[PDB]
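Remarks on the structure that follows.
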Number of protein chains: 4
Amino acid sequence: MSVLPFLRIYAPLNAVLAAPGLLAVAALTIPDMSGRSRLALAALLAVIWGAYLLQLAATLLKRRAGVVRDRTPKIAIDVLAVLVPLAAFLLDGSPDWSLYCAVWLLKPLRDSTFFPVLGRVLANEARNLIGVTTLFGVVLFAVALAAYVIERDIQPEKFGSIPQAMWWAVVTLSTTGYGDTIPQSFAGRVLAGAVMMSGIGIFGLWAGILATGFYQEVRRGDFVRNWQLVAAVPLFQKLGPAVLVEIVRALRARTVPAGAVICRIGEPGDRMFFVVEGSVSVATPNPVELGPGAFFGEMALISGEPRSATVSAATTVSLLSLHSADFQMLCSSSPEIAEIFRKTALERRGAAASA
Amino acid sequence: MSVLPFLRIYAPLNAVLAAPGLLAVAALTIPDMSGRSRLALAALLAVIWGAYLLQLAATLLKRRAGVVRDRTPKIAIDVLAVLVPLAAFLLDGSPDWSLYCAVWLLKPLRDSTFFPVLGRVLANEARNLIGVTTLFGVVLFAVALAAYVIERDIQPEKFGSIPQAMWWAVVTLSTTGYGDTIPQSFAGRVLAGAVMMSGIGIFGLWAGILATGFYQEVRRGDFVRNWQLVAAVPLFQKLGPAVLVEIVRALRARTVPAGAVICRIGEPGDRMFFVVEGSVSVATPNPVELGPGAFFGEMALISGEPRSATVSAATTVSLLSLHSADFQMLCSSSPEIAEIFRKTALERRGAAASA
Amino acid sequence: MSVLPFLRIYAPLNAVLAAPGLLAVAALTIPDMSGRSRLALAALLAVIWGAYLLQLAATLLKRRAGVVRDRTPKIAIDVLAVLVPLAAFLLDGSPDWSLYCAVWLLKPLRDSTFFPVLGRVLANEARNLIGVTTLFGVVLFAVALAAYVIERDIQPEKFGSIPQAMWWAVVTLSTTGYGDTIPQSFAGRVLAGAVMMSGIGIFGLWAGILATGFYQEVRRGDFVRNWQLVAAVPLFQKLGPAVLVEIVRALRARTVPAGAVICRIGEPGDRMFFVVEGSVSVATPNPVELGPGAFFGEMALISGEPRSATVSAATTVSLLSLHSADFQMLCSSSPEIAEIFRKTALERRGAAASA
Amino acid sequence: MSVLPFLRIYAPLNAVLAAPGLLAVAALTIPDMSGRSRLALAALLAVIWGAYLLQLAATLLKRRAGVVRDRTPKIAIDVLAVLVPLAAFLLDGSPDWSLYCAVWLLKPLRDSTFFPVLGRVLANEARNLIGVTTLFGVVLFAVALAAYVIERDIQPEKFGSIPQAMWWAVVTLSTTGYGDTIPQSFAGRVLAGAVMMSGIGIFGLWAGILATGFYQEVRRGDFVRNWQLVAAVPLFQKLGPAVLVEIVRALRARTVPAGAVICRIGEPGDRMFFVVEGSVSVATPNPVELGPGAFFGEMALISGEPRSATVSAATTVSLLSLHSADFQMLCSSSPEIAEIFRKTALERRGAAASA
Ligand SMILES: [K+]
Ligand SMILES: [K+]
């Protein structure tokens, strides 16, 4: 609610091409298909093959920034991106060679930041996942066994064994309920009353494990990435130690590209920003072009009024952002700073039109 | 638990009429229907058509409050509300013209506050939704492919391709489980054990994304809307800076209309209010009619007793509200204020009967 | 994790008898049933009828504590508990009179505390439930209409109308997936990809609405019920104002009945209690029988050792409870109090054996 | 995200053998099976039988640490682990004796820490589970009855009774939706609109009950287990009282075994540790082998640089761990401590190569 995400977060074309590339599989997988487009998309594999391959050797030019680096992850797919289709072409002479479109699926995961953020937390909380998983194994066979006791008599063909009744556990416990084999007697139907009750409590915890410290990590990602963009601000020599931990939870940083709009005039004032690197276009008769280490919006937050200038991203600006409360928090946190923002709430009134 | 929502939160009849209006579709959509009510409800479309149309030109009288406004949203439907049925009437001569009852569906969304509250947060957290969505695309085809490996042999008609096995992914991953095509072999049945386990972890995060900062925003909505109704209170010149941020999270403001009841006598005392605009009917022999900027309930919270007066909303009062703890928080937060509320807990005892 | 709930929380037999009473329905509802038990359980209705009826007039003796009371809820069922079966007996001569076992279902809800706790919060947050519910009505027909566009041609008998396709929305949107009518074409199958994605986000919020402030209320229930049992403690004249709000979130009060066990000797020490009313049996050679306004467990928490005495509930004690951290919080919160608890950690060592 | 879990958290072979042991059931449960492996796995039961039996008498040697102990749980299965198969062998002469592989299922639960953590909280919050469970019983039969009113006429064979319509409640309310018996009329189909809406709100609370204070307990488990490893640190005589409660929520302790790696050189610096018992291998020309009560990582966190030494677990070290923010919290929490960590950020620069 308090950020301007721009400049193509889904930027690199290395990620883009797996999307059209993998859909090239399906037409090959289908009978009664004309040979025209059958082979036309096979080229598109060769294109993406050639495309990454063109990228590839430029990636294997890893003399860029070569001081100390850990690029086993980022290289691990680019290598196999072209080898696996290549060796696939010859040994697998039949058209099944295309079934190695399991390979590009890591290419999104190659440059998928937020995926290492995922795997980071599992190596702390998997202590719980296992005891829950074992417990899920407890509750599975503890329950899957209870049915073989009963309907093996009149349902041999469906419940004439245990693992057939392990199927009907997770189908019945994991909220799904296909509808292939269902009991007939009374007692087997009684048992389900706790099953759904159980699995919705298990997953009521187990899925809870993920979002639990995940949110800690994503809420943490807004700090580790943003203890930077702190010292750059010329004013923040006076902020107390504990003051910052209160604040940085809310301040998210994103970048706007050149030419784009930051805050349009007349739209309702609801937030203020801290420019820290780049430049803007404060649309006034004398443009107050504020560069690295500036801010604007207090003119709108103190009064609660529309925007006083169409600020456009004249360049690629690394932006911060902040709504009222957490700035009202700051104005409440210290009178020493509200003074200059009161002054600035008068200076920028005349300094917007003047120089 | 601590608010009196009244005066028709679902007020404007512009929103009301889409409900009966859209149900007018269904009778037209059905064979063997008598022509009587077939056309009778077609009028009701003309009524709502005419009704908004009567409203429409009064809306196009947008000279009201015409200083600086952004009414592209609020107008965008009212225009199409009547044009699209109109042009539908002529070109689409067959009864299918009624299928443009897809149009009024925005009319609730026209004046649906809390809908902009929804879209506000997606433009900050969609950084995550995409990486999760791609990851959902990873896990889909990573898994949907695993089955074509197997049952293409003995299930051509069901699993004789990939996208047929992409159907059976989300059906199987998204908790649903229709029951159209299910495996027969063992290994294809093993794979599902992680699928439901997976999708309930994916959605265990992904649905978590929504409620995560949504609640931040709704809990924030109780501040941005309620840093107002602060300075109006004559007593709040003494409240410290950090005192308020602690409080306003709990104080929600709503309005009661004239004539309605606010707190009835004898009911158990559980909360106190701050009147800030309007007037009441404190039902006493001398009615202590307290207008803008008052409060009552401390007589019940300090003692823990029933209500001392049937307070009725004599006018349309913009109300606040507060339970004990967060007022016990205030009484604990400062002795300076509990003095006057102790005094007021004696003054209003005699001042309730007297003037 | 930090409380001893005892003395029959499911106490009153008024609540108990609906459980056996309603199961008396089913045998009447079944063909080929012998008349023996058919009428035998009809008596049990007369028993519960007579049982509450015996209770009833004693309830209508509402001269007990008759000062100011609001007993429209608690009476509203007891009246109908016996009238509705009575009038059912005569006018409904056929056995369908038993179908008024819809009536006792409120009797649990009669004395179901925690049910008013439920309805309390809906009257503050239903502002959201409606906009979400309308939004659910938006997303229903916005989506349910998209299918009639398509399969009306080759699925008249299943999708030959709109509301048939409204059925297949919530079945498909609300995680359920029966398996009655499913598409055949491609495009109708594409649409479901966002449906489950959508409904799991809708309910990802909407069910979130309930648990959101519900937990605020239940976490609040541990305060409003426990600002009592504060002043009774002889030591709590020194506790600062803000000290208490930190504490009472954790302190839950429950009651133990006479004769029961409170802490058995030798079990691992993990918590301490505050006795405020009643008496105990501190099993020592000289029983240190501590009555209203006492505590014990610091002997185990400071050392981290087993229990030093088999404390048994000699009488019905209104108990509090507290684990280490929130007491380590207290020991950390003030040196003034840890002194007496250090002294008490020596006094009760010798005073346990002596008098 | 901030811990190094190592040394075989799933360690004891008592837990390990139930996994292969129980799968020995299934081959016996199947017709047309060759007798070779039929009896081969029956030995494996005898192995695990003998294996625990070998363990058993060594467990019944409970003269180890025999001062005051409560080992009814840990013994309760080991006894039955071998008796129940034994008596099963003789009385149950037919192969059904193997159906007492319901017995080993507690053996994981024997040494499943985190399982007592589960049952601990239910004895405080089951006050809610019951009122919700009764409420679930309210909503079940309140709704399951509504359908017998309707389709008993034209669906006798499916809805010719009540409990058949109690089946179709939880199937329909608990998110599952098998697809055995579904209505035909309109009104019975209307009713489901609130059912899924209801059950997803019920479980929206009820599953919420579990994760609610569960997370309190697991977040508490990181304190009760970690008020230890506090006094061992030589520096923590100066930490204020309230300072610790802020910190210990984040500090989790785990153990690394001998020979393993702790932080490899060159990997990105993201965390620091407190060694409290054991020894390391700080891979430098002069190995700065720091034993019980040390720390490292400030060299990387103050600068934000890679690791300055391949620290390997030379012995079994009981480790703590800490990311930046909560250490930046500490550096912000006190200048008195950042001094020595500034000094240490210079001492260990030269003391890493020197002695
Ligand atoms: K389902
Ligand atoms: K199904």
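Quick check of the header: electron microscopy, 4.0 Å.
Note: Cβ is positioned from N, Cα and C throughout, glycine not excepted.
What Swiss-Prot annotates here:
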BINDING   A:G297, A:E298, A:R307, A:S308, A:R348  3',5'-cyclic AMP binding site
MUTAGEN   A:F203 to A  Increased channel conductance
MUTAGEN   A:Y215 to A  Increased channel conductance
MUTAGEN   A:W227 to A  Loss of channel activity
MUTAGEN   A:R348 to A  Loss of cAMP binding. Loss of channel activity
Coarse DSSP state, helix versus strand versus coil, of A:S308 (3',5'-cyclic AMP binding site): coil
Spatial neighbours of A:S308 (3',5'-cyclic AMP binding site) that are distant in sequence (at least 6 apart) but have CB under 8 A: A:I265, A:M299, A:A300, A:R348, A:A352
Long-range Cβ environment of A:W227 (mutagenesis position), under 8 Å and at least 6 residues apart: A:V248
Which listed residue (A:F203, A:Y215) has most other Cβ within 10 Å, given these are mutagenesis positions: A:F203
Interface-proximal recorded positions, chain D, C-beta separation under 8 A, candidates A:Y215, A:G297, A:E298, A:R307, A:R348: none
Set of same-chain residues at least 6 away whose C-beta sits under 8 angstroms from A:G297 (3',5'-cyclic AMP binding site): A:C263, A:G269, A:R271, A:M272, A:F273, A:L322
Distance, A:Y215 (mutagenesis position) to A:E298 (3',5'-cyclic AMP binding site) (CA atoms, angstrom): 30
Members of the recorded positions set A:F203, A:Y215, A:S308 whose C-beta sits under 8 angstroms from chain B: A:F203, A:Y215
Pairwise C-alpha maximum, in angstrom, for the residues (A:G297, A:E298, A:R307, A:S308, A:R348) that bind 3',5'-cyclic AMP according to the record: 13
Cβ atoms near A:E298 (3',5'-cyclic AMP binding site) (within 10 Å, other residues, all chains): 20
Distance from A:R307 (3',5'-cyclic AMP binding site) back to A:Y215 (mutagenesis position), taken between C-alpha atoms, in Å: 33
Listed in sequence order, residues with CB under 8 A of A:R307 (3',5'-cyclic AMP binding site) and six or more positions away: A:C263, A:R264, A:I265, A:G266, A:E267, A:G269, A:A300
For the 3',5'-cyclic AMP site built from A:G297, A:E298, A:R307, A:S308, A:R348, further residues of that chain with CB within 8 A of the site's CB center: A:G269, A:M272, A:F296, A:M299, A:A300, A:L301, A:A309
